[PDB]
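Novice: Input: one structure, supplied below.
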Amino acid sequence: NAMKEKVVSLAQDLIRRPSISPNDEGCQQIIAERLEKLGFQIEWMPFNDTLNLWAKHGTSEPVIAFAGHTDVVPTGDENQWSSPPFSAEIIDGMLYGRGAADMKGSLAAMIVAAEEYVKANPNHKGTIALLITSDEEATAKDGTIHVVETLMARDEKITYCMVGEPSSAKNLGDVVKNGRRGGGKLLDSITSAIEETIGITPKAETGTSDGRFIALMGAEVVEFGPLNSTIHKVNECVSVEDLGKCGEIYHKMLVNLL
Ligand SMILES: [Zn+2]
Ligand SMILES: [Zn+2]
């Protein structure tokens, strides 16, 4: 529950930053500061008006990357909101705010999971990476695609990539996303982690453009994350209990995988 608490605190810190695309508003800095403290190598890839982060712990393959974005969609009229959109207020077990579901809650859970994992296993096989962009929700010409190009140009590999977009439809863990728009161990690892943590089996469905670009590297790409019912809406929120479970699920995934 200590870990749950860390996930929630980080999510609030992120939510409070009004990172309307492509403006990062310091979210990637918060994130890089925490990881750097645990021995992660920090690489900044800014391009035009977009901020991108590539953070890695480890040297060897397999390379497992967590990918996500710090940007959020406009709020709409504030008179429609019960809590102000960037307040990160917790009401009857729900964390409210623009970004809470899409995707700052899940971003916080991936981060806490990577940290927890590295703290327990500093000599872990393979490499744990985070790939974070400030522009997924708008035009995205200079976001994840820039990072992918940069990595490909120097023959740097990603084996597996967990895209922390909110994938759950009715109940947390009910839906995982994989495959191609037009028709491995990662899928296995996340499926088991979900089963083991919350006792249900996800349905694999056939998808963000961002995931789509990472897949061009020949990474196995899977999307998993919280309930998506409230994304891009007023009074966007996410269950704190769910954030807690996400943390556990991601950590378990790494265990399973590495
Ligand atoms: Zn979105
Ligand atoms: Zn998103």
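Numbering starts at 1 and runs along the chain as it is shown here.
Header says: X-ray crystallography, 1.8 Å.
Any Cβ shown, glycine's included, is placed from N, Cα and C.
So Swiss-Prot says this about it:
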- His69 to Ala (Swiss-Prot position 67): Reduction of affinity for L,L-SDAP and of catalytic efficiency (MUTAGEN)
- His69, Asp102, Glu165: Zn(2+) 1 binding site (BINDING)
- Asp71: active site (ACT_SITE)
- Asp102, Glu137, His232: Zn(2+) 2 binding site (BINDING)
- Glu136 to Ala (Swiss-Prot position 134): Absence of desuccinylase activity (MUTAGEN)
- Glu136 to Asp (Swiss-Prot position 134): Reduction of the catalytic efficiency (MUTAGEN)
- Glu136: active site, proton acceptor (ACT_SITE)
- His232 to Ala (Swiss-Prot position 349): Absence of desuccinylase activity and of zinc ion (MUTAGEN)
Novice: Which residue among the binding-site residues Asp102, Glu137, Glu165 has the fewest other Cβ atoms within 10 Å of its Cβ, if you could check?
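Specialist: If we count Cβ atoms within 10 Å for the binding-site residues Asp102, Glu137, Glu165, the smallest count is at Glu137.
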Novice: Where the chain breaks for 2 residues between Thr206 and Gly207, how wide is that break in Å, taking the Cα atoms?
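Specialist: Each end of the gap has a Cα atom, and these are 7 Å apart.
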Novice: For the C-alpha pair, I'd like the distance in angstrom between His232 (mutagenesis position) and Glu165 (Zn(2+) 1 binding site), rounded off.
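Specialist: One finds 13 Å between the Cα atoms of these residues.
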Novice: Could you tell me the whole-number distance in angstrom separating the Cα atoms of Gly183 and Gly184, on either side of the 6 residues that were not modelled?
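Specialist: Cα separation at the break: 17 Å.
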Novice: Out of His69, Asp71, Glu136, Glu137, the recorded positions in the record, which is closest to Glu165 (Zn(2+) 1 binding site) when you go by Cα distance?
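Specialist: Nearest in space to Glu165 (Zn(2+) 1 binding site), counting only the recorded positions, is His69.
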Novice: In whole Å, how far does the CA atom of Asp102 (Zn(2+) 1 binding site) lie from that of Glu136 (mutagenesis position)?
Specialist: 11
Novice: Please identify, from the mutagenesis positions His69, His232, the residue with the sparsest Cβ neighbourhood, meaning fewest other Cβ atoms within 10 angstroms.
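Specialist: Relative to the other mutagenesis positions in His69, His232, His232 has the fewest Cβ atoms within 10 Å.
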Novice: Relative to ligand 2, which of the recorded positions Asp71, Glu165, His232 have a Cβ found under 6 Å from one of its atoms?
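Specialist: What lies within reach of ligand 2, judged by Cβ under 6 Å, is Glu165.
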Novice: What is the separation, in Å, between the Cα atoms of the residue listed as 'active site' and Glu137 (Zn(2+) 2 binding site)?
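Specialist: Approximately 7 Å lies between the Cα of the residue listed as 'active site' and that of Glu137 (Zn(2+) 2 binding site).
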Novice: Counting only residues 6+ away in sequence within the same chain, which have a CB under 8 Å from the CB of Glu136 (mutagenesis position)?
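Specialist: Sequence-distant Cβ neighbours: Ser21, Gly68, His69, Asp71, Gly143, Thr144, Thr208, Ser209, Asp210.
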Novice: Which recorded positions from the set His69, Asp71, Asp102, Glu137 have a C-beta atom lying less than 6 Å away from ligand 1?
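Specialist: Among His69, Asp71, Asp102, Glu137, near ligand 1: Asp102, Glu137.
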Novice: What are the other residues, in sequence order, whose C-beta lies within 8 angstroms of the center of the C-beta atoms of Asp102, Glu137, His232 at the Zn(2+) 2 site?
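Specialist: Neighbours found: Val72, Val73, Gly99, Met103, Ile231.
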